[PDB]
Amino acid sequence: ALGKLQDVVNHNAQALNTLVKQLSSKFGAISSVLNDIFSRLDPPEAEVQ
Amino acid sequence: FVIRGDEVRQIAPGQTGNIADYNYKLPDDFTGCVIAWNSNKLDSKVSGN
């Protein structure tokens, strides 16, 4: 019966979860950890990453 | 100044080594030009400089 009210909560929670999950993507870079990128490479192309 | 041939590559922003760390350090956001040429005919002694 209350699917209309349940859908709003489900949508918001799923969108927030997707936003959180998007944080752990390399996004075309070598690694997804910023501080690893800093420590493992020199500033020249670390800036690009 | 005058440096060794192998260490000429250390004169660049973000580099590490003996010369870059303990003798002459360049800023990360450096702008300008560096000119290096061999001078074996003027700074070499048979006995040793």
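Residues 400-448, in that order, are what chain B shows, numbered as in Swiss-Prot.
Determined by electron microscopy, 3.3 Å, according to the entry header.
In case you wondered, yes, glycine gets a Cβ from its N, Cα and C as well.
B:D405 to N appears in Swiss-Prot as a known natural variant, with the remark: In strain: Omicron/BA.2, Omicron/BA.2.12.1, Omicron/BA.2.75, Omicron/BA.4, Omicron/BA.5, Omicron/BQ.1.1, Omicron/XBB.1.5, Omicron/EG.5.1; complete loss of interaction with host integrins. B:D405 (variant position) falls within a helical segment according to DSSP. Counting only same-chain residues six or more apart in sequence, none has a Cβ lying under 8 angstroms from the Cβ of B:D405 (variant position).
Close to B:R408 (variant position) in the fold, though at least 6 residues off in sequence, lie B:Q414, each with a CB less than 8 Å from its CB. For the natural variant B:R408 to S, Swiss-Prot gives this note: In strain: Omicron/BA.2, Omicron/BA.2.12.1, Omicron/BA.2.75, Omicron/BA.4, Omicron/BA.5, Omicron/BQ.1.1, Omicron/XBB.1.5, Omicron/EG.5.1. The structure shown keeps the original residue.
When secondary structure is read from DSSP and collapsed to three states, B:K444 (variant position) falls in the coil class. Swiss-Prot gives this note for the natural variant B:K444 to T: In strain: Omicron/BQ.1.1.
According to Swiss-Prot, the natural variant B:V445 to P carries the annotation: In strain: Omicron/XBB.1.5, Omicron/EG.5.1. Note: B:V445 (variant position) has no non-local neighbours, i.e. no same-chain residues 6+ apart with C-beta under 8 A of its own C-beta.
Residues near B:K444 (variant position) in space but far in sequence (CB under 8 A, at least 6 apart, same chain): none are found.
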